[PDB]
Amino acid sequence: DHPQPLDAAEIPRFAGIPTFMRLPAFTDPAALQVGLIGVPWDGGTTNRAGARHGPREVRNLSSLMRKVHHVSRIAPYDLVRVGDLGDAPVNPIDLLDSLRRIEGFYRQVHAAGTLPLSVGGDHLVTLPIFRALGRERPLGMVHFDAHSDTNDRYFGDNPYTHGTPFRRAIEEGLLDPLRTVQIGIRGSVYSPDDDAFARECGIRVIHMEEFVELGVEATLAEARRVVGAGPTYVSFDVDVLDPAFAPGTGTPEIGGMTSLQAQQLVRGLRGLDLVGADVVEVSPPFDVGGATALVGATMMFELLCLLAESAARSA
Amino acid sequence: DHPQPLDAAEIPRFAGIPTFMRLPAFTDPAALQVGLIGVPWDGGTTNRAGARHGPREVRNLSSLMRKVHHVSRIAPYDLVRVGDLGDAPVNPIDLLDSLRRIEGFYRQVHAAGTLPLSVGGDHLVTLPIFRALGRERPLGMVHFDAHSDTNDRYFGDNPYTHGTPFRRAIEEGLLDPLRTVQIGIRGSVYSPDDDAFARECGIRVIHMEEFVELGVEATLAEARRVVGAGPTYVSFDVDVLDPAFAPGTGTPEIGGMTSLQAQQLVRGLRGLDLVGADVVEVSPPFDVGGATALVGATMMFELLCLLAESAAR
Amino acid sequence: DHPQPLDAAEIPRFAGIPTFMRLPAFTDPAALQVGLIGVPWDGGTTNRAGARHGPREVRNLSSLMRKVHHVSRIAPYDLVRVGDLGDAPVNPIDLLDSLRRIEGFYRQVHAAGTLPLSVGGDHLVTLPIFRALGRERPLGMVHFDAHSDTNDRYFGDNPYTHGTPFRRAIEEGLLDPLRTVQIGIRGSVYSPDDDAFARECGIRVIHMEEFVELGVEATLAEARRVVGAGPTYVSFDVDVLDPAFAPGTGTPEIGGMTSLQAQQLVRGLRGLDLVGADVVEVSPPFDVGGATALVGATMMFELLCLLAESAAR
Amino acid sequence: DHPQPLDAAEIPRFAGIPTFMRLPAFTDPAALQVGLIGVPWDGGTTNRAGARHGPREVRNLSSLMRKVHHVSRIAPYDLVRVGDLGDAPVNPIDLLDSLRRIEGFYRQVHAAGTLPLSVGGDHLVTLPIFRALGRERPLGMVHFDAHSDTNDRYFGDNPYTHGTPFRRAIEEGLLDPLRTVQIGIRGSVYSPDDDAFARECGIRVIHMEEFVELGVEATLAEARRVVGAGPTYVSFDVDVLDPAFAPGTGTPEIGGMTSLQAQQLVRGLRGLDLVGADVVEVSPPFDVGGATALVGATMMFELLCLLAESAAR
Amino acid sequence: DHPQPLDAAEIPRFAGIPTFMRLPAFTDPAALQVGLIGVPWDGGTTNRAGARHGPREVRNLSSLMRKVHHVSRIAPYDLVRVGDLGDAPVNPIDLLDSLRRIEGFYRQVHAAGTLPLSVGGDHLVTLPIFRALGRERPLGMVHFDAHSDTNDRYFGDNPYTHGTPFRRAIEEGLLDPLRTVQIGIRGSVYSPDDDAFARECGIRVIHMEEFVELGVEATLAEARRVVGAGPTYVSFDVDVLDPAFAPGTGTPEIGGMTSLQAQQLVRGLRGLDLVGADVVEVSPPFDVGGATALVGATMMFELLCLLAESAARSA
Amino acid sequence: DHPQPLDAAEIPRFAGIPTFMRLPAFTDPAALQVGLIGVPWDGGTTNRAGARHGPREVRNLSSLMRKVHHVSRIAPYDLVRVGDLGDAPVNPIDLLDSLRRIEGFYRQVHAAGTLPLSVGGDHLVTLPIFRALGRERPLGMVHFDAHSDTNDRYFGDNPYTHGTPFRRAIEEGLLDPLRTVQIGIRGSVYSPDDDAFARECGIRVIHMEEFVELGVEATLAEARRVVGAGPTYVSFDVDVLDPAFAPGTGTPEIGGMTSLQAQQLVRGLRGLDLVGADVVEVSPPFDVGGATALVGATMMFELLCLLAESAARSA
Ligand SMILES: [Mn+2]
Ligand SMILES: [Mn+2]
Ligand SMILES: [Mn+2]
Ligand SMILES: [Mn+2]
Ligand SMILES: [Mn+2]
Ligand SMILES: [Mn+2]
Ligand SMILES: [Mn+2]
Ligand SMILES: [Mn+2]
Ligand SMILES: [Mn+2]
Ligand SMILES: [Mn+2]
Ligand SMILES: [Mn+2]
Ligand SMILES: [Mn+2]
């Protein structure tokens, strides 16, 4: 009697109210083992905004997802209870207020023992999530991104942008930098002083160039080595992908990962102790016929299958 | 306590699960006095398909709607119980099966005494609705369209298309042709007498040219004259609008009605015995940044205000 | 037996090889009384190019046209022999060569006594057409445009652009300026007297502001007064329309004519001695879901109805 | 010697670095009498953001503008010194900081005696402009909008959004409500009395319905009556236009003003004591082939012609 | 005196009536050795329709194709007689009527000994084609697709959708399942009971994952091994390609084949006994600036070169 | 005191007048060591025009570029003086007049000893550039393209189109064919007589197929071998890339290079004696959300870093 998506043999995929994976909507985190949550918030965006619309369009395109993973044969909704937990509370005018409200929501989700699978929103959304999930013990992370997002300040003394969240997370003791690995980093930078913080912290950084030199299998091996057997969060910024696969994103950088490579890397994360995940920076105003929304919905499903297994083991 | 849309003061319009007008979702028609219903079905389409996606995108853009009509000051959710009844069952592969399923759904809606406000879907969807709502007593209708939709058959012995529903309705005694008025008709025609049926059964047809000659107010008076005080349905085909206002439709014809005009006309229908309405032929695959979906949602809100008064006897 | 478009009762409008109006294709002008011709040429364009693609997309969207005008009840294909004459030869690299080739083609068309209905292409295409059709006796013209297109030269000693064809035509005695009327002119101008030429040679210029003051009917009467009973050409530049109706054009100017207005105006030209017409400046690379291509095809059909009466003496 | 746009006779409109009207760029307000300024800021936006990109795209499309108004025959660059003053400093992350920075910039502009013609940015940008221009003596205003923008607070204790700037302005004594007129207001409203503030402080509000009843000329007379001979600012929110003319905006409402109407209205404001103007809410991420950016550039040119007369005492 | 495309040295590619490859139009199959046919029909579509417009836009974009293949140096129009045979008769309202009418057309094409090179339309179009071409002897097939299209029933007892054609073809004895190989299969499924029919039938299924493990050369070798020297049809569903290359399609699945990989695989089919081919599921309402139309037109040309050689040998 | 881009820590990237890389605008070539120049000219275009708009949209998207290359750590603006030199004079109506005017501009740039980094415009723009830069001594070239652009005549006796420039350049003695290597060539051709001129001239032609067989490293090695230590120009036609990465181009050919591969190949050109470069055939009317403009701006930056080093050594 787990929640199940609308039956596509009966209700065609273009029909029905568009919730994540066409699952039932829930308001109580305790009703679920994995909560699918939107965080429609782009207050942290320094360049092209629009990620506030990401969760709606990912919900929409997630109608194309089916019940069973074709490689792993994981059937997430049979394994555990999955539901659309709605959207976190957000304030488009007041960044500090949104940070507070978002964390408060995730504290409730966490207190119910529910694993969050979240759709942004820009990458600043991951900070208040980590504030909830990393409050008692620090998290490890596999982070897919064109950017490290460990900047310090923007336009004066503003410590909170989509480019600072993991620096903040490390400073706040929420993210363990030795169990952090970043994959796909590329594109022009401000100074040769960017990798300073990463080196100081011991973060493993696999730039696009090194990802290409290693190939998928060896990259994966290095990633799993870094995070080991500890509590691990997966954060997927769609701008890790080449703009050809993910045009709808605020800060594109050419020469990126393919959707195929992203699926292979995420699938190889199976078995880890995964305590949450997100798919961020889908930006519908820059998207093309919902391409990036569909990439987001699909990576969300790939991640759901793995979180279902973790939630199943801990139960 | 009446259903209410999400509070835009606490939940921004880009957020929240996108139901019609961000209202709560309902499975039981008995729960509501006005039922907001999707009919995602375009099996009747003879040219450009895509209206099957219409309800989803109209739902999406209906997030932009607020609580009070700024002219009439009608607050519909306060007046009656409104909600998102979901979508009528549909079958994209079997045309006759869809017809059966939709009618079955609308009979449940009708039996609970709920007035339907529906979003298509192509125009053929109005027939199974009429098979439920006109079953006991025939309907009058204010019909906004570039096309009469009173054709007989297509590509052979095919009697059900988006171009024939109101001929079938008249034949089936569901719709009274003497109480039917069609506004906006225009564009080239297949044969020299396309409207033989319409003239012979007494339908009042206000072509685009005549509506232009008459103007909004006169056009409005003629329409209210035709439907009188009887039970009346309003069917809004977005292709009545010029393609500049409604690009997202299967059968565009240039030289059409403005959105402003559509709003003045529908607003002028206040006070009638409105038993139901629909907005049909929104085709997202042909739409431009959701413009037509927003037109659809807005016309839906205009009609919802009228229907809310009707439901409140 | 007259050429006929594909039967939409047996072949849906999305199907069949896309000729103009889905008519048969012809190589021989002698075969036809009205020749539907593409001039895919934009060598005259000084800003945004792309009108070279216009004829292909207008052909595409002309599939939506049916057999009978719904107002005038003209059935053009029954009246006269109509077909798709293909495209005039063009050279995208050599401007003077294109001018030569197009004129040569149009002289063949003219010598067979066939009336041309042409789709551009930028406005410069009308000149080589006029070099054929106005060779023996000068033309009058009803010209719909945001721009007068009577400039002298561009970027130096360049006398042929989409902005100069009707000055050249007047200079070459192909076009009678006393029988020329231009409707819709608007938008900022290069220099304080852009229309020195026009006022001095006696062209009647109805700016957008005046057309607004006058209205359709008065504007129509003035236009028919100017051209009288003489042989008259109709040249429709889609940029006469507001960008909302015709986004797909090289030189847009806001605050323009509606599609409805364009149709009323052209329809009012019934009964004149029409010797030819064109629809120019459709630029698909700037178009939105084929909106402007459809405007182009539809205006083409409106003009085809008039030309069919003319060809039928 | 007055700044001049690039010569389109020698440099085509698709070429050259894209400054406003292809004018030279300036760092010093003292250099100019009319300053063309970008305010790329949308921190006030409660729904769809993207107006931060507005100035760049309006700059881009302003390349299509020429030197002389074709109706009034005003040649603005000849009358006064005009140029591209660049963009006001902005901070996309810190709302109050942006407010401070923009006001500081506009005080420099004001102190040099330069009249600002600004391109937003969402409507909240007008407040810091008013904090500079209405500092010494209060402004009157002709305000074109679908919305009154006189709300009190959003999502809690937040007093600065694109929906509150003119309430703040009135509260701060920067704007005289008895000399304020708002034209085009329409669309559903949050609560039954959205315009309590407006009626109580004496703002003249011309809803879309009334503007339709009155017509352009009467609407124009009423507006000039309200502002009189006092110092007057003109604020043009592109969402006043129907989405068909201005799709690229954050808060569209259907049934709006045509571009033609917007031009007639602004043109009718000639002769007033105009101390500044802006065009706001152009949102390129929602725009269609730059249509709204071109509307923005064109309305900017219309306003620049008026402001050039004002600056020339 | 074979038909030849409009001469581009004389008539620029944006001009002229847009027939397939700008060839002359034909009404009599007997006039041709290879017939280029549109099947503008998407009655079988269960999700996003629009493939009914595919043949028109593929005709349009096929204007960009030239006369000679740059690798193989095949010049198809010199080798054999090629022409635009127009569109098969279709009924957008009545699926069963379209099936009848389409097969009737292809029976005529087949009776004239003409090899069909067809543009859909959704994949259900391949069924009536096989009903004509496989009527005396069964066909082998190389099938490029994200989906097996061997489903049984949809929404009750409807046996005909774009997802059932090859199951129908096998049941009807038109397609020999031991000489069938499917390449590119990927994406979430309904149950782990999908590959049941394929295993029962002996179809060789090369999922996307296995295509990646093998690489192009070995995949090709396996494909040629399966079909051997027997009569073989090639059916190309553009959704085999990643949405980055083919956005205009009804049922996209991320992480697909590249256009480059598709060209290499098709070229390696040279020499086989190819008796027809199609390019299906181009859906213009979801296409972006005609990208997928051009991919369709180009694969059509790649396939034409190979069919020309087969038609040349059999003559 | 070199010119520097607008400081993004102070002026967000969506703001400020959009010059190349947001640098200051210059009118005097002598003020600069590397000049960034637009050539908004598509008179040579035989098919889909629109490249006349390329320089404007590349300027626009170049706002996303940062100050330092993340691999090479070249900081071009610190190394040498870089500026936006505006656009070359162009005449959209008169091809021969544009050729004259464009060359006259580049003669001035060259006379000041400034290295040009140019954005087209279609590929015919490279001819008048070579007329200026190759006037005293011939140039070598690394040329990335789907097409050789060594055709002879079009539509009669027109020797100047975007498809003839390098034939003209060789005939005029401006380009040394033995130090010319072309990479990415693919797509149907007119006759098997296309590679005639290339073979006669000794041009090294690395077709797409051979690029795939060699891989990036070996291709690069072959390219550097061809041009050796001599004066070398890099000309990058964005249609070398698959339409998935560069949709906005006049003459697309499917199955092309990835943006990632293009970056790797260009980076491997470091150390050569580079005397100019261009990025041509960006066509905004066929572009999708400025994707190709951004690819153009990024390749422009990749090339700038290398030209900065050459300009630094020669100073
Ligand atoms: Mn990130
Ligand atoms: Mn990122
Ligand atoms: Mn209808
Ligand atoms: Mn209709
Ligand atoms: Mn013109
Ligand atoms: Mn014009
Ligand atoms: Mn406003
Ligand atoms: Mn507004
Ligand atoms: Mn398939
Ligand atoms: Mn498939
Ligand atoms: Mn090239
Ligand atoms: Mn090329």
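Using the numbering of Swiss-Prot, the residues shown for chain D are 4-316, in order.
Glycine is treated like the rest: Cβ placed from N, Cα and C.
The Mn(2+) 1 binding site annotation in Swiss-Prot covers D:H126, D:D148, D:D152. In sequence order, D:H126, D:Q185, D:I186, D:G187, D:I188, D:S238, D:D240, D:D242, D:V243 make up the list of same-chain residues 6 or more apart from D:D148 (Mn(2+) 1 binding site) whose Cβ falls under 8 Å from its Cβ.
Taken from Swiss-Prot, the feature Mn(2+) 2 binding site applies to D:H150, D:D240, D:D242, supported by experimental evidence. Shown in sequence order, D:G166, D:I188, D:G190, D:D240, D:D242, D:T254, D:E256 are the residues of the chain, 6+ apart in sequence, with a C-beta less than 8 angstroms from the C-beta of D:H150 (Mn(2+) 2 binding site).
Experimental mutagenesis at this site is recorded by Swiss-Prot as D:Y157 to M, annotated: Reduces substrate affinity 10-fold and catalytic efficiency 3-fold. Its Cβ taken as reference, D:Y157 (mutagenesis position) is surrounded by 22 other Cβ atoms within 10 Å in the chains shown.
Checked against ligand 8, the recorded positions D:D148, D:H150, D:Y157, D:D242 give D:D148, D:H150, D:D242 as the ones with a Cβ under 6 Å from it, listed in sequence order. Checking the recorded positions D:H126, D:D152, D:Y157, D:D242 against chain A with a Cβ-Cβ cut-off under 8 Å leaves D:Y157, in sequence order. Counting every protein chain shown, the number of other Cβ atoms lying within 10 Å of the Cβ of D:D242 (Mn(2+) 2 binding site) is 29. Excluding D:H126, D:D148, D:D152, which define the Mn(2+) 1 site, the same chain contributes D:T129, D:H146, D:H150, D:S151, D:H165, D:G166, D:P168, D:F169, D:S238, D:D240, D:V283, D:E284 within 8 Å (Cβ to the Cβ centroid), listed in sequence order. For D:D152 (Mn(2+) 1 binding site), applying a Cβ distance below 8 Å and a minimum sequence separation of six or more within one chain yields D:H126, D:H146, D:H165, D:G166, D:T167, D:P168, D:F169, D:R170, D:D240. Annotation note: D:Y157 (mutagenesis position) sits in a strand segment as assigned by DSSP.
Residue environment of D:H126 (Mn(2+) 1 binding site) contains 29 other Cβ atoms, counted within 10 Å of its Cβ in all protein chains.
For the recorded site, D:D152 (Mn(2+) 1 binding site), the DSSP three-state label reads coil.
Neighbours of D:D240 (Mn(2+) 2 binding site), defined as other CB atoms within 10 A of its CB across all chains, total 28.
According to its DSSP assignment, D:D240 (Mn(2+) 2 binding site) is in a strand. Apart from the site residues D:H150, D:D240, D:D242, the chain places the Cβ of D:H126, D:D148, D:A149, D:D152, D:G187, D:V241, D:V243, D:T252, D:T254, D:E256, D:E284 no farther than 8 Å from the centroid of the site's Cβ atoms, the recorded Mn(2+) 2 location. DSSP assigns D:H126 (Mn(2+) 1 binding site) to a helical segment in the three-state reduction.
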